[PDB]
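Visitor: I'd like to ask some things about the structure below.
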Amino acid sequence: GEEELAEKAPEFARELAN
């Protein structure tokens, strides 16, 4: 359940920083 988020990782790094 962590691969899908790592393979796609949609604007996750930014949303996570904004």
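Since chain A takes its numbers from Swiss-Prot, the residues it shows come out as 79-96.
Determination method: solution NMR.
Positions of Cβ are set from backbone N, Cα and C atoms, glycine also.
For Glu81, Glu85, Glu89, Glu93, the entry in Swiss-Prot reads divalent metal cation binding site, with the evidence type experimental evidence. Experimental mutagenesis at this site is recorded by Swiss-Prot as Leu83 to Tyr, annotated: No change in activity. Per Swiss-Prot, mutagenesis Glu85 to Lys is noted as: No change in activity. Annotation of the published mutagenesis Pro88 to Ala in Swiss-Prot: Decrease in inhibitory potency on NMDA receptors, but no loss in NR2B/GRIN2B NMDA receptor selectivity; the original residue is retained in the structure shown. Quoted from Swiss-Prot, the note on the mutagenesis of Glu93 to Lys is: No change in activity.
I would like each feature placed in context: is it buried or exposed, what are its neighbours, and how far apart are things?
Guide: According to DSSP, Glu89 (divalent metal cation binding site) is assigned to coil rather than to any helix or strand. Spatially close to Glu89 (divalent metal cation binding site) yet at least six residues away along the chain is no residue at all, judged by Cβ distances under 8 angstroms.
On its own chain, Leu83 (mutagenesis position) has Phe90 as residues at least 6 apart in sequence with a Cβ closer than 8 Å to its own Cβ. For the recorded site, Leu83 (mutagenesis position), the DSSP three-state label reads helix.
Taking a C-beta cut-off of under 8 Å and a sequence gap of six or more, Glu85 (mutagenesis position) has no contacts in its own chain.
Counting only residues at least six positions away in the same chain, no Cβ atom sits under 8 Å from the Cβ of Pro88 (mutagenesis position).
Packing around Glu93 (mutagenesis position) is summarised by its Cβ count: 8 other Cβ atoms lie within 10 angstroms of its Cβ, all protein chains included.
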Visitor: Please work out the number of neighbouring Cβ atoms within 10 Å of the Cβ of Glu81 (divalent metal cation binding site), leaving out its own Cβ.
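Guide: Excluding its own Cβ, the number within 10 Å is 7.
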Visitor: Could you give the Cα-Cα distance between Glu93 (mutagenesis position) and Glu81 (divalent metal cation binding site), in whole Å?
Guide: 18
